[PDB]
Number of protein chains: 6
Amino acid sequence: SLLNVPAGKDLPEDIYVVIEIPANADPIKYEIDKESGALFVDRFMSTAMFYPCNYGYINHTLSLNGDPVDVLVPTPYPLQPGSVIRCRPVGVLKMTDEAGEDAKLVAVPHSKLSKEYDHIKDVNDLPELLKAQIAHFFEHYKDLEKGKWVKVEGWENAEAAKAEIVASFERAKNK
Amino acid sequence: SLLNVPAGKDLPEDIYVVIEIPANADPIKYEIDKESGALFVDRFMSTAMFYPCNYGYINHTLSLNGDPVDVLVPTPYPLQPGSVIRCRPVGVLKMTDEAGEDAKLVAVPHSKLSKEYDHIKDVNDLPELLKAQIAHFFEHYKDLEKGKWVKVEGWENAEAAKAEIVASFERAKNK
Amino acid sequence: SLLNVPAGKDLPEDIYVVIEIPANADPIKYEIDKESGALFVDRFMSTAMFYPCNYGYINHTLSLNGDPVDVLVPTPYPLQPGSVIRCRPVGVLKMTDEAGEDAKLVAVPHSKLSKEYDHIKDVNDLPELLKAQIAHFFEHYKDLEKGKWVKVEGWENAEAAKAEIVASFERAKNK
Amino acid sequence: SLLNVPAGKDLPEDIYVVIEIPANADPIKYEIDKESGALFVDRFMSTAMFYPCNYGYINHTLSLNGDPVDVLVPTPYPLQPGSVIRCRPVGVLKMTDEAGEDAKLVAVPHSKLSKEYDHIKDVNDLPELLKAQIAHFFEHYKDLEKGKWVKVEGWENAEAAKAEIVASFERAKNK
Amino acid sequence: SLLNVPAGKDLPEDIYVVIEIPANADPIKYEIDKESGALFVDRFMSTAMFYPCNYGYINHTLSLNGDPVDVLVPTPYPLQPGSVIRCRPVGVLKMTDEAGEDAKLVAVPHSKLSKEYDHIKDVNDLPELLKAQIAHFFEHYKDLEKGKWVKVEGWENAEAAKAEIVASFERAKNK
Amino acid sequence: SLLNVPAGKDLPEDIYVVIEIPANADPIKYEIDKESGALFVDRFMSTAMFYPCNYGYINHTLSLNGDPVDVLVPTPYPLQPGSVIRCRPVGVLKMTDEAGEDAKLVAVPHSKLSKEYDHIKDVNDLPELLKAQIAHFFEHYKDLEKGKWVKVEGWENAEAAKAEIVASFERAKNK
């Protein structure tokens, strides 16, 4: 089942992301239920917006806000919800939402899946438009479902992304 | 796995439907296999028709005809086969097919997923065109795969829908 | 889970294929991970080509190259990745790739799912264009991802297809 | 302009069909406007049905119900609305509705487009399932339209289809 | 030609809208060219947003910003670009941008197309969520366009929508 | 009419391309008819291949093979058939086929449409994988067409692309 996928072949450089929401999909927010392993409908998003990249998480990871680290994965074609993709982390989006800090990593497909991202080694290598899209998406997608709000503090590098992997992996085995 | 999703948070008011066939899909009839939990192709439907709502079942339920209670779930966008959606029952379609009574519930997305169905509290609140579509679909979708035939006896209320949940949940733990 | 689907109701005449790649899809090569049962992204294909039929495998089978027997399944509409389809084998495509012989079966939907393939009993009953498409796909889809190359030796009959099922089923229980 | 497209390269054996509704599309009934040549929305279909083949008309023809002769065209992938396809007539579906008698031709793609239809020379060569679905569609797609009924009378051969096209071509000029 | 389509069957109560951008489509902003009547790509949208309704214009109208009056049209399925829809105005969205004042009409499908919109007679009858999404879209779709801003001023009723159409129709001739 | 669209705002640096075949579409080869300006089906492709970019032509140009100059245009989402895109030439693909020599231009979206292509000034700036896929497509898409072959000769720069457009524009008038 999806609950027994490994975090990565070699964390934090070489990880698996479990995809929950494909890039450019209808505005249905899916989430994998941690008891069943099944895809749950979490909500029907109320803004006319879409995730600019595939969205999911690293299994066996516990972030400070109680859930596994979440990750955005650019691909040339949208992936199936429930699929698992081998990636390498390249950067991190720092925000605050109503409960203090949130981070969302960006990870690119690993070279065994594709060579089109070989030259993206860090956060400054990502296209500027795509970074600006992601930031704009996270600042507005909950505008109409409020008591909710997000603010974007800015981009960090591959080493900050890796640190967040490692600390949340470690945090999982214990609490 | 899909075999360990709960029937509901609070049956019969607050249930989970396991989606097998999305609204407006190609005419492939999928079914979740109760031994494996996997999506099986049940048949390629022979009429040029589509399910007017997402179609699936409540887990841990046994109806009088040997299978879990089946349910139609209107959403603003079609859902993935295998996904699980939180809903509240609002009515029931009564038919007879070659083996006596069949019921199919209608349940709407629960308010935590969407507010667009808050005002639908019972069977008379459903749009008339959608009810007429569903009835027409169930009367004709098997026209070309005969020895099969369906006749529609008519709509019942939210309390009859809830009763069918409860009796089939109870019926499951025992036989 | 997908790891506990049976090879077939009655091997080798009556088998289940686990679908990994739908017909006519984006050029994402998915594969079911044999440890987890989950759909993995195997690679993003580099040619502008698509599988001309749905593609997958028979569970509980071990071919000579270390993986389960793979199968192409024509359907009137593309199937979901992860779905299971009841089929009957009708022929086999023989190739050599860099590691000696490869076979890929063709199996058609079983008559309980559809009647549109009833008249296809063997390999000469398949439309010639579809056979020529499949051969052309397998000869070129890896042209740009080389150190890889495929050559097509030609079509065999339903009895050779069945033999390959049986030998790989037997080969699985033991090694 | 679509108003200037010919009736065919060689009537009645070699014709063009202007496509109004794609096979397997959403339940929106499009029509070419005669004055402007633009694609108009004639209506949203109220049954959960789709056209089993692409649908349109032959330009410069006038049937006795006072519009261009309509044709149904099977193709391996749906066509774009407003597109023009070269075809051969193979049959006619005769029916009666609440306005009187009607007739629908069936034409396959010309050999210059595709060889896949070269063995279909007449109405009994069409796959039995397609004929059954086309008939069932015409008899039920207007069922939720108050006042509108369709009764299918039977099929007629290629020769009957050719005569309708000649008759209706002549009648478009001479009047 | 789309340049020859009428403004409406009976202005301002019964109009035609030429559709430029489908609801829920890829983020490509199409426009009909005035000279040629062809569909041009005006631009690729840079936010991750989609139009919440089909968008287009009324032909033979000229607003005080010097183009045809635009309309937003909700429909149950997205429409084709270049297609013409018969509609009734029910409201107007007033806004200001970096070029000055602007106004966007909202029109529903005429009763001849669909009865589903017959209870919507005016701007307060639109579903509350659709109005909120349309406003939010206009206020944010140009956020990554340097120099371009939108401020939404409020809604106005059906009567205001009719006056804009008359005013702009007259102004298209008399000039 | 598409027959009246200009060759470009400022040839040869700023051109319009009329789109005939979308990137990543079904294997239907569309062409604009010269007389009518309608979209015709030229053929159903017989290989399992798709165009790796949108394909079309520049109006009011005539190449030495006696039709308009064709162009391949990469865009972030597929375009509609019949739509017109503003572009800049950056390269040419030279080949020979069974009718003789041929050439295919590559043009990216103009800066007014999208800034994403502003760093692509010439043929060596295109992503290496796209060039490889375009070449491989042209060399294999007609492989199952009896009598038809394609041999790719090499690329040429933006300057060569501009000269072809001038040459073919002049040749469209003066004749």
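Here chain A follows Swiss-Prot, giving residues 2-176 in order.
Method reported for this entry: X-ray crystallography, 2.2 Å.
The backbone N, Cα and C atoms fix where each Cβ goes, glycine too.
For A:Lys30, A:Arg44, A:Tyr56, A:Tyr142, the entry in Swiss-Prot reads substrate binding site. When Cβ atoms from all protein chains are considered, those within 10 Å of A:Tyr142 (mutagenesis position) total 21, not counting its own.
Within 10 Å of the C-beta of A:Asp71 (mutagenesis position) there are 19 other C-beta atoms, taking all protein chains into account. Here Swiss-Prot flags A:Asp71 as Mg(2+) 2 binding site, drawing on sequence analysis.
Swiss-Prot lists A:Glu21 to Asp among its mutagenesis entries, and the accompanying note reads: 16% activity. For A:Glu21 (mutagenesis position), the same-chain residues lying six or more positions away in sequence with a CB closer than 8 A to its CB are A:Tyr31, A:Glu32, A:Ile33, A:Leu40, A:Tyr56, A:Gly57, A:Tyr58, A:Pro82, A:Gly83. DSSP classifies A:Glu21 (mutagenesis position) as strand under the three-state reduction.
Around A:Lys30 (mutagenesis position), the C-beta neighbours below 8 angstroms that are at least 6 residues distant in the chain are A:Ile22, A:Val42, A:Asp43, A:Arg44, A:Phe45, A:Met46. Secondary structure at A:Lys30 (mutagenesis position), taken from DSSP and collapsed to helix, strand or coil, is strand. Experimental mutagenesis is annotated in Swiss-Prot for A:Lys30 to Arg, with the remark: 2% activity.
All protein chains shown were included, and the count of other CB atoms within 10 Å of the CB of A:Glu32 (mutagenesis position) stands at 18. Experimental mutagenesis is annotated in Swiss-Prot for A:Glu32 to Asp, with the remark: 6% activity.
For the published mutagenesis A:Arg44 to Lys, Swiss-Prot gives the following note: 10% activity. Cβ neighbour count for A:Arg44 (mutagenesis position) (all protein chains, 10 Å cutoff from its Cβ): 19.
Under its mutagenesis annotations, Swiss-Prot gives A:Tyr52 to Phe the following note: 64% activity. Within the same chain, residues at least six positions away from A:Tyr52 (mutagenesis position) with a Cβ under 8 Å of its Cβ are A:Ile22, A:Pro23, A:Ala24, A:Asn25, A:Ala26, A:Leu73, A:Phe138. Taken residue by residue with DSSP, A:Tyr52 (mutagenesis position) is part of neither helix nor strand, so it is coil.
For the mutagenesis of A:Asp71 to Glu, Swiss-Prot gives this note: No activity. The structure shown keeps the original residue.
For A:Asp98 (mutagenesis position), the Cβ neighbour count at a 10 Å cut-off comes to 14, with all displayed protein chains included. For the mutagenesis experiment A:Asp98 to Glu, the note given by Swiss-Prot reads: 22% activity.
Mutagenesis annotation in Swiss-Prot: A:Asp98 to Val, described as No activity; the structure shown retains the original residue.
Around the Cβ of A:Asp103 (mutagenesis position), the number of neighbouring Cβ atoms within 10 Å comes to 20. In this structure, A:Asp103 (mutagenesis position) is part of a beta strand by DSSP. What Swiss-Prot says about the mutagenesis result for A:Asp103 to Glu is this: 3% activity.
Here Swiss-Prot notes a mutagenesis experiment, A:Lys105 to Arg, with the remark: 3% activity. Proximity of A:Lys105 (mutagenesis position) to non-local residues of its own chain (separation of 6 or more, Cβ distance below 8 Å) is seen for A:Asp71, A:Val72, A:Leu73, A:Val93, A:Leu94, A:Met96, A:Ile135, A:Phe139, given in sequence order.
For the mutagenesis of A:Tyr142 to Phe, Swiss-Prot gives this note: 22% activity. The structure shown keeps the original residue. In the three-state DSSP assignment, the secondary structure recorded for A:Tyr142 (mutagenesis position) is coil.
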Neighbouring C-beta atoms (10 Å sphere around the C-beta of A:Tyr56 (substrate binding site)): 23
Neighbours of A:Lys30, A:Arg44, A:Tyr56, A:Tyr142 excl. site residues, C-beta within 8 Å of centre, substrate: A:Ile22, A:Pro28, A:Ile29, A:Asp43, A:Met46, A:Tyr52
Pairwise CA distance, A:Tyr142 (mutagenesis position) versus A:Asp103 (mutagenesis position), rounded so that it is a whole Å: 15
Mutagenesis positions near chain F, Cβ-Cβ under 8 Å, from A:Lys30, A:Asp71, A:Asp98, A:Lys105, A:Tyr142: none
Maximum Cα-Cα separation in Å among residues A:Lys30, A:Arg44, A:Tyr56, A:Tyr142, which the record lists as binding substrate: 15
Listed mutagenesis positions (A:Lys30, A:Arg44, A:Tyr52, A:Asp103) that sit near chain B [CB under 8 A]: A:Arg44
